[PDB]
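Engineer: Pasting in a structure now, in structure tokens, and then I'll have a few things to ask.
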Amino acid sequence: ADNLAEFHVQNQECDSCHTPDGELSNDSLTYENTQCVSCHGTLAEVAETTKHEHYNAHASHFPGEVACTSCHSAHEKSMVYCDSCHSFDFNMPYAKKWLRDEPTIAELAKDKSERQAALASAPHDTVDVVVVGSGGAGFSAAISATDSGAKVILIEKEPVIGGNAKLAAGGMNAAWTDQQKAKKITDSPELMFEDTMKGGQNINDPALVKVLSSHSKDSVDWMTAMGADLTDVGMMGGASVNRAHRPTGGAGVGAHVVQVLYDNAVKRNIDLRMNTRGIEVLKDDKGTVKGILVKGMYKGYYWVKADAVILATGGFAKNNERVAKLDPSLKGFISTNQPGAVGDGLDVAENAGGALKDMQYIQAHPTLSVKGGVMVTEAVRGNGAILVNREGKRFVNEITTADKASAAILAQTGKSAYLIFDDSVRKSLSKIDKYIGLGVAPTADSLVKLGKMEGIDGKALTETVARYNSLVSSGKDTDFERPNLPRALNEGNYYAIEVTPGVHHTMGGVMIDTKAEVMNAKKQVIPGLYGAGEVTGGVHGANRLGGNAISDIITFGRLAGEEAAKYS
Ligand SMILES: Cc1cc2nc3c(=O)[nH]c(=O)nc-3n(C[C@H](O)[C@H](O)[C@@H](O)COP(=O)(O)OP(=O)(O)OC[C@H]3O[C@@H](n4cnc5c(N)ncnc54)[C@H](O)[C@@H]3O)c2cc1C
Ligand code: HEM
Ligand code: HEM
Ligand code: HEM
Ligand code: HEM
Ligand SMILES: O=C(O)/C=C/C(=O)O
Ligand code: NA
């Protein structure tokens, strides 16, 4: 067969997959996937037949109900979504190499003669709020607005939900939570505020950070009330105390949080449309939003009439060309992001009249696994790992900010460093088992062996750990002044993860006020237009603190959802 449909049509009718009229049920291909499931079983059940020791196409960390058509198209060869970050040994029938080729919003100007057509038609739907983007902000905003009584349509341009949010690992910052107090941590919203302002070099908009710190405990409560487990509280860089909340044992905060929001959305029957890209915010003749034109991958262009559009589209850290224009030093770097985190949501906010701010501050995460091409959480260092260079020496306060950590690693020989930890660190953070599973955490029972495996002087490495452990014992890092020394690295085996900075987060984005309203260049609110999450600028100034983005998208998404419901 040349394609999956052709393969099946040797012994099946078209309506084995299609509706009776043959029309695609919708852009999520809900009906069609239901047919794949009716014969092949759920994803879990498919997974059983495709196990590999350390990976499985059908049993991934992606939350929500991942459609089969996310990777298996019927009438054309299709791409494996995991190939956008990994290079696992897959043999998907009818596959084609991963290649993201999505027109920019500007390029879709080529469809004027179909967009105009769409805009002249009746709206496909009429609701109160359209939320664009199914990351943490979008889901929060959809839920929020629905809880407030608004009818929402939540759209997602990828075949899968979660954006970058589902990849999040280290934690969601919040101060003065019950979760913290359960752990004997003392903190305060003013402390979180102060950490964030200095972490962002005082570029941050103070009123936005006030929302961020003051709403954080509320955001953690809200999530917890929805089913989230944010009881593990870890240390992230640039933080005075542990406040990065995450699931018990130190599991990824992101997949979990997005999973909860998704289940909550499903429970509220929120209309969630996959393969549906927001293209252009529609304004009436008085300049308030009147809807949004979207491009359904299978239904084409259509618009939704709504009083409020909440842009929750994430950042542009995967778009290296845009990143390079704003920060020429990040050009050619690998990104930790999902494939569609390319800034099309900012273009949509900009075409609507939203002004942008702080675009030039683009965060590189210091520790992208060299081997794996994926983010290794800062929580690894927060929980006690150290960084060592090829020379086998520490060279930086590993819990400093992402900007200082990146520059320090890039100044090491080979422009990469090694996270070094033991079984005590491993065991304190379950997320580290995911890296051992990826094959990116080589291990050995001695640092000499470990260094010889990775090309780190073993004897230097061994002295470095012994030196580090002493400092942990004495309670002060006089070498690099790492202010939190949670654990000696002397339990069980030792592990090394080769790391180098990757593009990660765009701290710049659409200008919003404390009600998450998008402002134009003359600082005027554009009625009905809201922005939440990484698509906004001003929250994190020049350097976002680890944990603050997940705090931010829940806080701002919830807030946008409420404000929009209310605005109506
Ligand atoms: C690998 C990784 C791990 C991270 N770990 C952490 C962590 O522990 N703690 C932390 O604080 N931060 C962490 N971060 C940062 C944080 O996850 C992100 O900032 C991300 O969650 C921002 O959330 P968001 O809702 O704004 O956008 P995202 O979650 O990126 O979601 C936005 C959605 O919008 C969709 N979209 C975009 N444009 C359009 C359009 N025009 N139409 C329709 N849909 C559109 C995108 O496809 C995407 O799904 C991590 C980021 C990465 C990449
Ligand atoms: C878009 C929807 C579907 C997807 C993504 C899908 C997935 C797949 C794939 C990847 C294969 C292997 C093809 C090959 O080896 O060349 C396959 C085969 C098969 N499919 Fe599907 N399928 C879908 C719908 C269906 C439906 C509706 C039925 C039955 C009515 C079905 C029954 C089968 C059978 C019987 C086989 C051969 C092997 C087997 O499962 O015993 N599939 N399918
Ligand atoms: C000869 C038999 C079939 C015919 C004539 C047919 C017809 C079509 C048409 C016209 C479309 C595009 C609809 C649009 O763009 O609006 C489509 C898409 C689609 N069809 Fe089929 N179909 C057939 C069999 C199947 C089978 C056997 C499957 C799955 C095993 C399937 C699954 C799908 C899916 C998932 C889509 C969305 C796009 C894609 O993945 O290619 N169809 N089909
Ligand atoms: C219930 C949802 C899905 C169904 C029914 C389906 C169906 C299938 C089937 C029948 C096979 C052939 C494996 C075998 O049985 O020999 C397969 C293989 C495969 N599918 Fe799916 N699939 C689904 C979802 C997905 C998703 C979401 C992705 C990517 C994340 C994916 C990517 C692949 C890959 C990469 C292979 C080859 C497995 C390997 O080489 O280990 N599938 N799928
Ligand atoms: C269905 C699609 C995918 C599959 C099956 C998959 C598979 C895996 C596997 C097997 C691991 C090792 C730990 C574990 O077992 O979870 C892993 C880790 C990881 N993957 Fe994926 N991957 C997929 C897609 C992606 C994509 C598209 C990205 C980036 C956008 C990504 C980012 C990561 C990261 C950052 C890690 C490190 C551990 C963590 O944060 O949990 N994965 N993935
Ligand atoms: O877990 C991490 O390393 C990333 C955190 C962040 O980007 O906030
Ligand atoms: Na931003």
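Recorded method is X-ray crystallography, 2.0 Å.
Yeah, the Cβs are placed from backbone N, Cα and C, and that goes for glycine too.
Swiss-Prot lists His8, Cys36, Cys39, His40, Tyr94 with the feature heme c 2 binding site. Per Swiss-Prot, heme c 3 binding site is recorded for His52, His58, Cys68, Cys71, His72, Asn91, and the stated evidence type is experimental evidence. Residues annotated as heme c 4 binding site in Swiss-Prot, with experimental evidence given as evidence: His61, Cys82, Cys85, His86, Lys431. If you look up Swiss-Prot, you'll see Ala137, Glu156, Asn164, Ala165, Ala169, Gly170, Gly171, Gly278, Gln338, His505, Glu534, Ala549, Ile550 marked as FAD binding site. Quoted from Swiss-Prot, the note attached to the mutagenesis of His61 to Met states: Reduces catalytic activity 5-fold. Reduces affinity for fumarate. According to Swiss-Prot, the experimentally introduced change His61 to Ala is described as follows: Reduces catalytic activity 10-fold. Reduces affinity for fumarate. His365 to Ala appears in Swiss-Prot as a published mutagenesis result, with the remark: Reduces catalytic activity by over 75%. In Swiss-Prot, the entry for mutagenesis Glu378 to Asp states: Strongly reduced affinity for substrate. Reduces activity 10000-fold. The structure shown retains the original residue. Here the residue is the original one, but Swiss-Prot notes a mutagenesis experiment at this spot, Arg381 to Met: Strongly reduced catalytic activity. No effect on substrate affinity. Listed in Swiss-Prot is the mutagenesis experiment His504 to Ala, annotated as follows: Reduces catalytic activity by over 64%.
For the listed features, I'd like the structural context: burial, neighbours, distances.
Structural biologist: For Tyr94 (heme c 2 binding site), the Cβ neighbour count at a 10 Å cut-off comes to 19, with all displayed protein chains included.
Every protein chain considered, the tally of other Cβ atoms within 10 Å of the Cβ of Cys68 (heme c 3 binding site) stands at 22.
For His86 (heme c 4 binding site), the count of additional Cβ atoms within 10 Å of its Cβ stands at 16 [all protein chains shown].
DSSP assigns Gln338 (FAD binding site) to coil in the three-state reduction, outside any helix or strand. Its Cβ placed at the centre, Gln338 (FAD binding site) has 24 other Cβ atoms within 10 Å.
Neighbour count (other Cβ atoms within 10 Å of the Cβ, all protein chains): 14 for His61 (mutagenesis position).
In three-state terms derived from DSSP, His365 (mutagenesis position) belongs to an extended strand segment.
DSSP assigns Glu378 (mutagenesis position) to coil in the three-state reduction, outside any helix or strand. Counting only same-chain residues six or more apart in sequence, the Cβ atoms lying under 8 angstroms from the Cβ of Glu378 (mutagenesis position) belong to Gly170, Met236, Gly237, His365, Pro366, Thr367, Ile399, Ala402, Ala405, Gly546.
Counting every protein chain shown, the Cβ of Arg381 (mutagenesis position) has 32 other Cβ atoms within 10 Å.
Using a 10 Å Cβ-Cβ cutoff, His504 (mutagenesis position) registers 27 neighbours.
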Engineer: Which one of these binding-site residues, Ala137, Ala169, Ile550, has the sparsest Cβ neighbourhood, judged by other Cβ atoms within 10 angstroms?
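Structural biologist: Each of the binding-site residues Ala137, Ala169, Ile550 was scored; lowest Cβ tally within 10 Å is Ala169.
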Engineer: Can you grab the distance from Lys431 (heme c 4 binding site) over to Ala169 (FAD binding site)? Cα atoms, rounded to a whole Å.
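Structural biologist: Rounded to a whole number, the Cα-Cα distance is 7 Å.
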Engineer: Near ligand 5, which of the binding-site residues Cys39, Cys82, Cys85, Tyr94, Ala169, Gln338 are found, taking a Cβ distance under 6 A to any of its atoms?
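Structural biologist: Correct list: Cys82, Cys85, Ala169, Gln338.
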Engineer: Listing them in sequence order, which of the binding-site residues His72, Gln338, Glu534 have their Cα within 10 Å of that of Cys85 (heme c 4 binding site)?
Structural biologist: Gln338
Engineer: Which one, from the binding-site residues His40, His52, has the smallest tally of other C-beta atoms lying within 10 Å of its C-beta?
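Structural biologist: Looking at the binding-site residues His40, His52, the Cβ with the fewest others within 10 Å is that of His52.
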Engineer: Would you mind listing, in sequence order, the residues at least six apart from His72 (heme c 3 binding site) in the same chain with a Cβ closer than 8 Å to its Cβ?
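Structural biologist: Spatial neighbours, sequence-distant, of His72 (heme c 3 binding site): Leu4, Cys36, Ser78, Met92, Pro93, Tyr94.
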